[PDB]
Amino acid sequence: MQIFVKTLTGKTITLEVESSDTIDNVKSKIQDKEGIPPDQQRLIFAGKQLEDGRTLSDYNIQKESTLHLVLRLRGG
Amino acid sequence: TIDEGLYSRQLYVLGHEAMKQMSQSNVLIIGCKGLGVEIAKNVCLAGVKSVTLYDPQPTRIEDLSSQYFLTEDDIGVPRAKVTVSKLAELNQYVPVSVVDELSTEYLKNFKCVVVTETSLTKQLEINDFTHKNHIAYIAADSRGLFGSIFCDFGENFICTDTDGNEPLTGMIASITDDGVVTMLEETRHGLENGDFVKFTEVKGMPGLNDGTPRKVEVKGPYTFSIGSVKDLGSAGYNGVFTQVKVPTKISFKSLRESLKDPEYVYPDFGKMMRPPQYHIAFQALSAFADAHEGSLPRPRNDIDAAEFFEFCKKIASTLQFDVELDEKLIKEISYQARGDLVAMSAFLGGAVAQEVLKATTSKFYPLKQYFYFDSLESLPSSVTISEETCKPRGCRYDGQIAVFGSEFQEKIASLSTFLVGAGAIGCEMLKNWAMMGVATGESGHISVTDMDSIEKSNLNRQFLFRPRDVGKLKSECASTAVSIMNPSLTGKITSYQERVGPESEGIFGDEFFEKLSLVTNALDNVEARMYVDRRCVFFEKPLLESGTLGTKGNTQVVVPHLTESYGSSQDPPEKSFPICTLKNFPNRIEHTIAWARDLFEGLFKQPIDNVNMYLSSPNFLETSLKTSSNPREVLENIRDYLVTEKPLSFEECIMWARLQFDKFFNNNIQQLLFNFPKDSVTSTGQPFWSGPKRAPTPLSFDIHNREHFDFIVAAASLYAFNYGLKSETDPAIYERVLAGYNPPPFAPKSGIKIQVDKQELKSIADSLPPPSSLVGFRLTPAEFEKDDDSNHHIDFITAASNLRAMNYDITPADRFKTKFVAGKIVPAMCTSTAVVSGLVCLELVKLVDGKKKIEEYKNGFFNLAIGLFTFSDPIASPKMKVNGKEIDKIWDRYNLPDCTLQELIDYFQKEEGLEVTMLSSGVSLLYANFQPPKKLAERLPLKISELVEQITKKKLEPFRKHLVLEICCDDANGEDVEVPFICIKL
Ligand SMILES: Nc1ncnc2c1ncn2[C@@H]1O[C@H](COP(=O)(O)OP(=O)(O)OP(=O)(O)O)[C@@H](O)[C@H]1O
Ligand SMILES: [Ca+2]
Ligand SMILES: [Ca+2]
Ligand SMILES: [Ca+2]
Ligand SMILES: [Ca+2]
Ligand SMILES: [Mg+2]
Ligand SMILES: [Mg+2]
């Protein structure tokens, strides 16, 4: 299938993944496009943050689904 | 034109041109309750032309649940007139007036109109006019844990910046005639299809460097297409591109026609199916109002709910909204209908406020067009929520009790918080806590700490402070300021000036923590957050975290024995340029600026310190060669700053300044070009100065050149400041000593280290006078200070940066940008700070409710610039199995008294089923079953504390209350296993 990952900076990234793909495997495809180490990646789907070890299907992420790639801020 | 001493921060997120539109925009705000006041507060601090209020209604006691500008005795008086007096006190540059009449024509005076606490019927009447005359219309409402914002900026509104981001930029390596632009060495361009870019400095295709934008077709992360361009050349080489932000028109529907086909902006893709329901409910809330004379459903009332529910079905069909009404959900809005939470007002306030700025600047993508939010998870479940418990009480907390109940209100009152930080977020936090009545009870108590003082620029995001407060402590001033908003806090707040960290552990010790209910961060640096986090985890206390960056902001809740801590996840470090890029091969203005800043520190700070240190520490000289990295630099800094070059007149300083010029903008350059010829080549036969390396060019002095002059003036003045000499400003004075200057010839030496003595150095230290000869003498080191102009600090750096800029043919930058980068300023404003504070408190109530289910907490992430909001459940602390029992790798620990080694060992084996094989404290090994029967026999009988002091050979400190230990042991199977730490409570 194909999913979309919109980031806090308004950027949209298109990925070619399978429902059985692992989150670790997704983070990497993202690292190849944006260059963000999987460790710093915060992917959220339908109010749930994705965790390594599980898979896209474990989050019911289906075709054409949209995820968010957010980050923590240092400013206060 | 624009006050950069105040709007400094906010200008980095909005921009000048953007604020000039604001200063010429009049805003109107209907309603002056929690929401309305919050909106105003921000709009005022924002810098619009003026603010106009309108709210005839009295001042019910319940209004004080979120209206921090209404006191106990203002009851009766029109909220409009009562608050206008304080909002005017916020931003001087912004006048605040009131109006008693609501004229349709009168509206054409304001660029934007905010509508709060108004019936739908009245709303239409207002939008119909506003929309037709092209007048920004915004409507919002806070109903308990529910909220809603609507926007209408005309059917032809134009946006000139849709994301707020800085126009991308990047160096090129090549570009085919087909339009195949290839980025530099592994450099990412970060462009999206449909983006436009212009070019500059591209050889092989001159007509390309004209400026005309070109649509981009991303072919990969390192390459993109712009279409065939063979009619401009055959192949371009190394250049630089720049993204062109193309505006776009956004067509808004009238509240009337949009009410039919509403366009939702989902703030949470997890509650995807709720906005529609809310669209109905909120209108039903309006209908019900008219029926009962503008009054809303009674708190947790069932009869009103039933009726309310009917109105839903009423408009559900008339609007022909084909949806399955969710009775339970919708009825919830009826119960909480009278709810007036301050957190909800802070959230929707900063949010709406930002929208107003958008409508008056055409900057950032607006909410189009329905924003229905809810934090239903906040609703308490550890107390009884009934029509009875949520009944009014005649106190300022009715608006809150209406949602959580009187029973719950007690818990909030008896809280013992600890706010770390008193800046932007700090103020908003206190404000919210005041309205919520935190620490108002008996055992309640707030503790605010911060080691910084108030500054002009701070008065833009930190409202609890005033200009006349500048120079005063934040924690202390904010504390007092809060006692006025809710007197019930007087004597309930303790302020501190201690910097939270390892040192302050004296004040914030075990006893201090064991009392706290929870901790909230309002910090500005990652290091501090980390420290607090660690402590909270050790003391098993909850922590509320939040951050901001311009329009972006984030929230994170860390609850004990449930979620992971703040430091459990990782964040990207600070981007620091390569030492050899700033030193010799800069290509971006940011490079020269960082360089300029080291130059500053290297000529007016580092050297001075060595002078004073030499006149204070006895064995300073000796201990230097033993530690100091560049003992040479040290010895020289003294020799030159004490005698070799000690000035005696500003005129003698101008000579020094002039010398520096050639030393860092001429000779240094020459020396480089000597080691690396302006056309020399590499081993691959490629031009050494190609791509990432711009060929420099020594600069000859010129008494009549802004940069050249600005540098001399700054440099000289600063050198003076060091020795204490009257700095001059009259230009003629410089010429009179510079025009008659003769610089010693410079010839680049052979054999110099450029990255891509035992007697000399020690002999020079003998040419220096003994500290004895200059007893009591000291120099004045220059402490960098971005926020000022009477110090020549930024003036220096700008010039120094723009001078090195000329060296490497790099485009210069005004002191506005230079200040931003040189001082590493964090762009930010009031809007974001408010949004986070709200979200933060919306979670705070979840902690006092004692919610144990993780799916109920939420971490926030948002970017006002694009109207993006997203939340996610917190990550669970990593668990682990030891002897079948599940343990928390983050929170569980073994609590034991100061027992004997033998005892502790027996304990683990008899009570935990663990055979302790190794015990340690820090880097010291206290015990190990594989040690000789001697070492053991002599220690086993000792008490832990005793054993520690012995092995450490350093007796414990009497200010300690705890003592952490690590252990290694085997489970019941004899197999090594990992267990929690041990906390000896001695
Ligand atoms: N380790 C710490 N312990 C306690 N307070 C801290 C610590 N580090 C930072 N702070 C304080 O946190 C507060 C909130 O930060 P904020 O960014 O709002 O303020 P600021 O640094 O004064 O603003 P600016 O950076 O624009 O000058 C500040 O007053 C700051 O001094
Ligand atoms: Ca982009
Ligand atoms: Ca001299
Ligand atoms: Ca446990
Ligand atoms: Ca155990
Ligand atoms: Mg400061
Ligand atoms: Mg700061």
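Quick note: numbers on chain B are straight from Swiss-Prot, i.e. 14-769, 783-1012, in order.
We read in the header that X-ray crystallography, 2.9 Å was used to get this structure.
Backbone N, Cα and C define each Cβ position, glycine as well.
Annotated ATP binding site per Swiss-Prot: B:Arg22, B:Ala437, B:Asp463, B:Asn471, B:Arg474, B:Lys487, B:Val513, B:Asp537, B:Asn538, in sequence order. The Mg(2+) 1 binding site annotation in Swiss-Prot covers B:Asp465, B:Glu468. According to Swiss-Prot, the feature Mg(2+) 2 binding site maps to B:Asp537, an assignment based on similarity to another entry. Record note (Swiss-Prot) on the mutagenesis of B:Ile592 to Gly: Strongly reduces enzyme activity. Taken from Swiss-Prot, the feature active site, glycyl thioester intermediate applies to B:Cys593, supported by sequence analysis. Swiss-Prot gives this note for the published mutagenesis B:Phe598 to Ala: Nearly abolishes enzyme activity; when associated with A-701. Where Swiss-Prot documents B:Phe689 to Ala as a mutagenesis experiment, the accompanying text is: Abolishes enzyme activity; when associated with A-701. For the mutagenesis experiment B:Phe701 to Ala, the note given by Swiss-Prot reads: Nearly abolishes enzyme activity; when associated with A-598. Abolishes enzyme activity; when associated with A-689.
Swiss-Prot feature annotations superimposed on the structure.
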{"residue": "B:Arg22", "record": "ATP binding site", "DSSP (3 states)": "helix"}
{"residue": "B:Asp463", "record": "ATP binding site", "DSSP (3 states)": "coil"}
{"residue": "B:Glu468", "record": "Mg(2+) 1 binding site", "DSSP (3 states)": "coil"}
{"residue": "B:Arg474", "record": "ATP binding site", "DSSP (3 states)": "coil"}
{"residue": "B:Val513", "record": "ATP binding site", "DSSP (3 states)": "coil"}
{"residue": "B:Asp537", "record": "Mg(2+) 2 binding site", "DSSP (3 states)": "coil"}
{"residue": "B:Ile592", "record": "mutagenesis position", "DSSP (3 states)": "helix"}
{"residue": "B:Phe689", "record": "mutagenesis position", "DSSP (3 states)": "coil"}
{"residue": "B:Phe701", "record": "mutagenesis position", "DSSP (3 states)": "coil"}
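For chain A, the nearby recorded positions by a Cβ gap under 8 A, listed in sequence order, are B:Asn538, drawn from B:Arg474, B:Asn538, B:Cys593, B:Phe689. B:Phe689 (mutagenesis position) sits 14 Å from B:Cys593 (active site, glycyl thioester intermediate), taking the CA atoms of both as reference points.
In the vicinity of ligand 7, defined as a Cβ distance under 6 Å, the following of the binding-site residues B:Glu468, B:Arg474, B:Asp537 are placed: B:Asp537.
In this structure, the C-alpha atom of B:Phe701 (mutagenesis position) lies 15 angstrom from that of the residue listed as 'active site, glycyl thioester intermediate'. Checked against ligand 6, the recorded positions B:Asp465, B:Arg474, B:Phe701 give B:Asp465 as the ones with a Cβ under 6 Å from it, listed in sequence order. Ligand 1 lies within reach of none of the recorded positions B:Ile592, B:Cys593, B:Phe598, B:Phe689, B:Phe701, judged by a C-beta closer than 6 angstroms to any of its atoms. A separation of roughly 34 Å, to the nearest angstrom, links the Cα atoms of B:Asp463 (ATP binding site) and B:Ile592 (mutagenesis position). Candidate mutagenesis positions: B:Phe598, B:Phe689, B:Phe701. Fewest other C-beta atoms within 10 angstroms, B:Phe701. Looking only at other Cβ atoms within 10 Å, the busiest spot among the binding-site residues B:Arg22, B:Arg474 turns out to be B:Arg474. Chain break remark: 13 residues absent between B:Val769 and B:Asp783, end-to-end distance 25 Å (Cα atoms, rounded to whole Å).
DSSP gives B:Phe598 (mutagenesis position) a coil state; it is part of no helix or strand.
Considering other CB atoms within 10 Å as the measure, the emptiest surroundings among the recorded positions B:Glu468, B:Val513, B:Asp537, B:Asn538, B:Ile592 are those of B:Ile592. Within 10 Å of its Cβ, the residue among the binding-site residues B:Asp463, B:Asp465 with the fewest other Cβ atoms is B:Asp465. Listed in sequence order, B:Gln768, B:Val769 are the same-chain residues at least 6 apart in sequence whose CB falls under 8 Å from the CB of the residue listed as 'active site, glycyl thioester intermediate'. With respect to B:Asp465 (Mg(2+) 1 binding site), the closest of these recorded positions in Cα terms is B:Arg22, chosen from B:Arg22, B:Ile592, B:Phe598. Spanning the residues B:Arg22, B:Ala437, B:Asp463, B:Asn471, B:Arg474, B:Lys487, B:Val513, B:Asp537, B:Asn538 that the record associates with binding ATP, the maximal Cα-Cα distance equals 24 Å. Between B:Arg22 (ATP binding site) and B:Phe598 (mutagenesis position), the C-alpha separation comes to 31 Å.
The distance from the Cα of B:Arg474 (ATP binding site) to the Cα of B:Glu468 (Mg(2+) 1 binding site) comes to 11 Å. Across the structure, B:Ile592 (mutagenesis position) and B:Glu468 (Mg(2+) 1 binding site) are spaced 34 Å apart at their Cα atoms. For B:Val513 (ATP binding site) paired with B:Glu468 (Mg(2+) 1 binding site), the C-alpha to C-alpha distance reads 20 Å.
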